[PDB]
Amino acid sequence: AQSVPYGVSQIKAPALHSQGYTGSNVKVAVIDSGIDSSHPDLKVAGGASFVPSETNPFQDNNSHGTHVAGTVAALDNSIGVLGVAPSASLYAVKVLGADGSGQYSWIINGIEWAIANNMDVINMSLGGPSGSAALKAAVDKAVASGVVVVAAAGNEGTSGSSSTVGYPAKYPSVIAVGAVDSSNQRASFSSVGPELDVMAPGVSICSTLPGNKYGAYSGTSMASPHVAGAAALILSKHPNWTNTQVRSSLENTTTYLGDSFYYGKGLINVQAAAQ
Ligand SMILES: [Ca+2]
Ligand SMILES: [Ca+2]
């Protein structure tokens, strides 16, 4: 009784899955509130915690990190859900606490950890209204090192004529991901701005929750892991590809939805991006 969430089908991942491309050996770091490693539908390979109060990265006191991890790599088996890249080595980088909040030094420390342990893909379903020199330096350093960095655009909606995309998604080096529903329409809470790159399903997204549960969440945080998992599926087919050609492939083969200020280049199509 394994259910494939609409989001995985929408981005066309199951087409790569049937060819033998499931993201094997690609290392994906889920910089978030930790991942519940005791979940029978998740296989966490490693990680580290930078939350001074929550030293176990494999204990998710919020539920956010486990949900995001499931969209990325919920195992292909007989139970629960199926991720975008079922065979990726999942890394729990806990930078957010039980309350869902985290300080920048902790997040930046986690980004540094991912660079030094050679994460092929960094996923940041988090953000804030302000950036620092150090947050820009960490994300640019990861990209200069060959890491594909993906982050949620934010859940700020519209604000007149300006950008509501948060950081680190706002930085030119990070792929900013917005949210669409099942019918390909922008979700009202999705952040907008010239920084938006791609869209992925982020409305009523079913994924793994701590304590052998499954539940649906809505937000750009749920959109981001579809792209991070799509980058892993593309790297499993094309391991020689640099982070730049992966991002270039993902942005240039999207399905066009309205204006770029609201939809970026459009909905990702991992089947077309993987060639
Ligand atoms: Ca499963
Ligand atoms: Ca960006």
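Residues displayed in chain A correspond, in order, to Swiss-Prot positions 108-382.
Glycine is no exception: its Cβ is also placed from the backbone N, Cα and C atoms.
Per Swiss-Prot, these features apply:
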BINDING   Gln109, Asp148, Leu182, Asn184, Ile186, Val188  Ca(2+) 1 binding site
VARIANT   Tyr128 to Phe  In strain: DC-4
ACT_SITE  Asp139  active site, charge relay system
ACT_SITE  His171  active site, charge relay system
ACT_SITE  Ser328  active site, charge relay system
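DSSP gives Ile186 (Ca(2+) 1 binding site) a coil state; it is part of no helix or strand.
The subset of recorded positions (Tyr128, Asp139, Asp148, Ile186, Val188, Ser328) lying with their Cα within 10 Å of the Cα of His171 (active site, charge relay system) consists of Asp139, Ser328, given in sequence order. Residues from the recorded positions list (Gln109, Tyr128, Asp139, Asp148, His171, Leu182) with a C-beta closer than 6 Å to any atom of ligand 1: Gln109, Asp148, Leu182.
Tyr128 (variant position) and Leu182 (Ca(2+) 1 binding site) are 14 Å apart (CA-CA, integer value).
Neighbour counts of Cβ atoms within 10 Å were compared for the recorded positions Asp139, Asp148, and the top value is held by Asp139. The Cβ neighbour count for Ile186 (Ca(2+) 1 binding site), using a 10 Å radius over every protein chain in view, is 13. Under a cutoff of 8 A between CB atoms, and with a sequence separation of 6+ in the same chain, the neighbours of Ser328 (active site, charge relay system) are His171, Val175, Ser232, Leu233, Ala259, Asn262, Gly309. Neighbour list (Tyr128 (variant position), Cβ cut-off 8 Å, at least 6 residues apart, same chain): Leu340, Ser343, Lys344, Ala381. Reduced to three states, the DSSP call for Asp139 (active site, charge relay system) is strand. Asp148 (Ca(2+) 1 binding site) sits 18 Å from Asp139 (active site, charge relay system), taking the Cα positions as reference.
A coil conformation is recorded for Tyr128 (variant position) in the three-state DSSP classification, outside any helix or strand. Neighbour count (other Cβ atoms within 10 Å of the Cβ, all protein chains): 25 for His171 (active site, charge relay system).
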